[PDB]
Amino acid sequence: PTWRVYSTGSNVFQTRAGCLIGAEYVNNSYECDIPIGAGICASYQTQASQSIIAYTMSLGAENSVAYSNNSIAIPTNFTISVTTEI
Amino acid sequence: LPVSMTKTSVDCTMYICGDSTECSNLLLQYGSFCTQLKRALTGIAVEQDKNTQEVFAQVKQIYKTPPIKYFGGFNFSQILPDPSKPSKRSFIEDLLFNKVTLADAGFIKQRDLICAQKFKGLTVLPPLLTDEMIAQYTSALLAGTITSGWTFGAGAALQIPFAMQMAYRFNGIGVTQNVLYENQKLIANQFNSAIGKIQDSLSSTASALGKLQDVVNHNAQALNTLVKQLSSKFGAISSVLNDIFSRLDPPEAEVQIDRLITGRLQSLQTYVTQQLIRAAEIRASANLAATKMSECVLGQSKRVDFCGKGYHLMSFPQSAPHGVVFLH
Amino acid sequence: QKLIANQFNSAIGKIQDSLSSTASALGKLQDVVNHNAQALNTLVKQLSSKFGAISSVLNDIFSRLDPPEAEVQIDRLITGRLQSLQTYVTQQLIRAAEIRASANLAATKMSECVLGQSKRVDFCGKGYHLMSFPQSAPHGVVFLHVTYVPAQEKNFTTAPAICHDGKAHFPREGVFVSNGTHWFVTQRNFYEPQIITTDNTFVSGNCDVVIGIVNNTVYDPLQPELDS
Ligand SMILES: *[C@@H]1O[C@H](CO)[C@@H](O[C@@H]2O[C@H](CO)[C@@H](O)[C@H](O)[C@H]2NC(C)=O)[C@H](O)[C@H]1NC(C)=O
Ligand SMILES: *[C@@H]1O[C@H](CO)[C@@H](O[C@@H]2O[C@H](CO)[C@@H](O)[C@H](O)[C@H]2NC(C)=O)[C@H](O)[C@H]1NC(C)=O
Ligand SMILES: *[C@@H]1O[C@H](CO)[C@@H](O)[C@H](O)[C@H]1NC(C)=O
Ligand SMILES: *[C@@H]1O[C@H](CO)[C@@H](O)[C@H](O)[C@H]1NC(C)=O
Ligand SMILES: *[C@@H]1O[C@H](CO)[C@@H](O)[C@H](O)[C@H]1NC(C)=O
């Protein structure tokens, strides 16, 4: 009844790029491993057993800079770093 | 400056044939023509995400703004995100978003619109980065360059007052520090008068965002040219395959339903060719915009006419549909 | 000198560790060879296509059908074998534009980071650029960008000016810092506290227009040499 021969399903999820079948959505957030679309990325993490999970991608670390009108931040040391560029 | 492009996927069998005909058995005699085009389209679809990751993901730490917004008399209320909004955008970003009339076909929802090209095998993939996430990358880039200056682009975020930051930035063009410390209110009033004129010059004249409309409308024009070339004959008796199959005699159909197949293959190759040509312009614009961000927002450049007309002090980026807007 | 040399040696020795690991570091050089192999594989894999004709073998058609009825299947194969080659040349000329745009950027980065020092941020690596070393690579070049990354910052109290005798003193190349009790001057990228001296600061105006001005003593390096 379908041009697709087989049919699979474990868990369904409503993503804005389409219906994601086979991944469980979690409330956590990590770095984007496999891009799905619209702020949703998939990876392979454990929680024991390993399974494909769905999550929203991490924007980064949250760091509120302690800004004021009478404070300065002067470094006391340094680090010599070499960065490759292909 | 434009940054990204509408990602389009093409169903080759649903475009050449009509998804209800025995044309699909005749398309297998060509083999690898429907795979190379979708491979080149997947390359563009990941390239327009790489172009956004190269521009907006320049910092890996989301910086926040202090609750008390005093920066030596300077007013950033029009460029900071408004918390009394569901999109959490700035006072310039909600006007920049409302002036770019998008006509993409990437949705799930079901008199018909211009997005009836999905029924001919031409779909639109959504981008990886949501516009709310781009507006928060913009907020982190503003909160870094306001509370730290250029220290957040080279190393750790070092706090600095904004009067001393602009006094530092006056030294980069050859002006001493005593000019701001004797005329701080005049500089603050001139900045707050030049910021408020940006929304006046953007809401008026009706043609400010022409570079983004020229890349929004061109994809829709290339799509509508691809659909309007389907109602052609290429030297045959009809355009509908269900008439040639249900009218003519089987061994004389391998020319009339070969001309249409070769024409629809040439049209798809032409569409992929002009999209691969015009994607190199969007990639060059993104490579220029990332360099402009790194040299004008993350630091102070001494290059003439690279961060505006005059002696550059600082820049403020704003999130735009399929692009970015620089406030030099 | 020894700390900077040991940090540079420890950063250079980690480059060979970061390059020999993770198995996908040189992807920008592998993708060009992968594309140039995929195009050459697709150009041969379309020779076994008939394009709607009888057979994909030419010697079958020239020894199978009529001296003037085979010239419509041979002309059908020729108008696909000249189209696949035209598409290959068009895609190669498209890829050559990106290769030239990468090579011009590589030459610009070589001339502006290897042959000198650039003030463009994030052009010669992340951080304050110091040096760059080129390396010979297959179908490309690798730049080892030596940068300056500050670390171990401390919090101080700043001030725009120092009021000594009703006059405003501004720092020449430094910044007024305070460790809680005394006021010092240091450079912007490194903590090196020095005393407030008339050779480190310059005088411009009074203490009535500068907002946030504090009171301290500006040490004259002449007056101890006049009493003695
Ligand atoms: C910064 O500028 C904005 C406008 O650009 C100021 O907001 C105005 O505040 C007055 C209050 O007297 C209102 O009557 C206006 O309607 C506001 N304008 C808008 C566009 O909302 C704001 O007060 C300024 N200062 C700060 C600290 O944000
Ligand atoms: C701020 O710095 C001054 C000088 O750099 C410090 O004063 C010195 O304190 C040590 C021990 O407290 C004494 O042995 C020195 O004789 C002091 N020198 C002078 C010139 O007074 C001061 O203690 C520092 N304050 C803080 C809170 O760190
Ligand atoms: C300086 O900052 C403090 C707290 O950060 C604030 O209370 C004070 O009003 C600020 N000064 C001015 C002149 O606004
Ligand atoms: C999918 O269908 C359900 C019910 O038919 C509807 O409520 C929902 O809005 C649909 N999804 C989208 C993205 O519109
Ligand atoms: C600094 O000293 C002058 C003169 O002694 C005085 O008028 C001024 O108020 C002082 N400033 C502060 C902040 O105490």
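We're sticking with Swiss-Prot numbering for chain B, so the shown stretch reads 727-836, 847-1064, in order.
Quick reminder: no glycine exception, Cβ is built from N, Cα and C everywhere.
As a natural variant entry, B:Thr859 to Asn appears in Swiss-Prot alongside the note: In strain: Lambda/C.37. Non-local neighbourhood of B:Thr859 (variant position): B:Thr734, B:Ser735, B:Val736, B:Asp737, B:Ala831, B:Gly832, each in the same chain, at least six residues away, with C-beta under 8 Å from its C-beta. When secondary structure is read from DSSP and collapsed to three states, B:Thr859 (variant position) falls in the strand class.
Among the sequence features in Swiss-Prot, the natural variant B:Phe888 to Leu is noted as follows: In strain: Eta/B.1.525. Taking Cβ-Cβ distances under 8 Å and a sequence gap of 6 or more within the same chain, the neighbours of B:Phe888 (variant position) are B:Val785, B:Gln787, B:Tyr789, B:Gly880, B:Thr881, B:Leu894, B:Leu1034.
According to Swiss-Prot, the natural variant B:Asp950 to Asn carries the annotation: In strain: Delta/B.1.617.2, Mu/B.1.621. A sphere of 10 angstroms centred on the C-beta of B:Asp950 (variant position) encloses 10 other C-beta atoms.
A 10 Å cutoff on Cβ-Cβ distances gives B:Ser982 (variant position) a total of 9 other Cβ atoms nearby, all chains included. For the naturally occurring variant B:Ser982 to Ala, Swiss-Prot gives the following note: In strain: Alpha/B.1.1.7.
A sphere of 10 angstroms centred on the C-beta of B:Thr1027 (variant position) encloses 19 other C-beta atoms. Quoted from Swiss-Prot, the note attached to the natural variant B:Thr1027 to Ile states: In strain: Gamma/P.1.
Across the structure, B:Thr1027 (variant position) and B:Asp950 (variant position) are spaced 22 Å apart at their Cα atoms.
A straight line from the CA of B:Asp950 (variant position) to the CA of B:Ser982 (variant position) spans 44 Å. A helical conformation is recorded for B:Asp950 (variant position) in the three-state DSSP classification.
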